[PDB]
Amino acid sequence: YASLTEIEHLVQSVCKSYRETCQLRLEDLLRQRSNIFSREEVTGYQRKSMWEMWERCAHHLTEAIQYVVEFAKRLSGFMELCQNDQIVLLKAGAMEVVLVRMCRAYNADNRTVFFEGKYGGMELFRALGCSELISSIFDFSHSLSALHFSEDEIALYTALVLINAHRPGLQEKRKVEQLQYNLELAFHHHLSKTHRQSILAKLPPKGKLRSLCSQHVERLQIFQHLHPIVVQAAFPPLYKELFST
Amino acid sequence: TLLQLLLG
Ligand SMILES: CCS(=O)(=O)c1ccc(CC(=O)Nc2nc(-c3cccc(Cl)c3)c(C(=O)c3ccccc3Cl)s2)cc1
């Protein structure tokens, strides 16, 4: 039964955990927004082989996932969970957190995302051969940018995305429930103080993040089936573990 | 799993 003091302390603890593991500073992402891919560069990306484009993406995604794992390690209560629960939560949630975090690198004004040192539109990703998945992620990032998340709001929300007592395979289901509930109290308290509880009904529907992650895994299957050597040889081991079927 | 190793 966490007190108001303890709840306020959880708010600060979560926000600090996030701040220390946010990968790129928001200031930098914003200052880089004028740095956009030239038409020559865009053409170059579209002319890239499918294998090279997937391999690049797998690397960047793995990098982003590593910061999420670190976020989890610093998140109050997570390391107190049993090793099996930690895995279940991260295996199901890491990519979901990355997708939420990604909205920070999305510029809604010109519909671009920060990728490989510059900003680029969705036409940059043609060579992957999953235009639907790409458009879906771009749309999702657009939906989220409209909410104008603060860094603190991202911290609290992504903590909840990770700490989900409804993930299949949890041993200490009740210990995860208790952590989830306290993080919800932390989130709702933070929102009430800043008069931002309106965003709660505007957050992604209960199966949207699940859908995007399933789509990703599926498009990887289409890729991997046709290019099985490259995945074995050059893709990050962690990436295969999380996504290869 | 590699997640185990990363968690330490
Ligand atoms: C998320 C943490 S931070 O905000 O600090 C931070 C850090 C580094 C980057 C650079 C980066 O790594 N940028 C990428 N952007 C995309 C991408 C692709 C399509 C649409 C959109 Cl909106 C983004 C990538 C994929 O590899 C990718 C492939 C297929 C499906 C889903 C993704 Cl996310 S990597 C961006 C943001």
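Swiss-Prot numbering applies to chain A: residues 264-508, in that order.
For all residues, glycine too, the Cβ spot is worked out from N, Cα and C.
Swiss-Prot documents A:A327 to F as a published mutagenesis change and attaches the note Completely abolishes transcriptional activity. Of all the Cβ atoms in the protein chains shown, 19 others lie within 10 Å of the Cβ of A:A327 (mutagenesis position). In the three-state DSSP scheme, A:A327 (mutagenesis position) is classed as helix.
Around A:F378 (mutagenesis position), taking its Cβ as the centre, 17 other Cβ atoms fall within 10 Å, counting all chains. For the published mutagenesis A:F378 to Q, Swiss-Prot gives the following note: Completely abolishes transcriptional activity.
A mutagenesis experiment is reported in Swiss-Prot for this position, A:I397 to N, and the note states: Nearly abolishes transcriptional activity. Look at A:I397 (mutagenesis position): DSSP puts it in a helix.
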Could you list the residues of the same chain, at least six apart in sequence, whose Cβ is under 8 A from the Cβ of A:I397 (mutagenesis position)?
A:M385, A:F388, A:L391
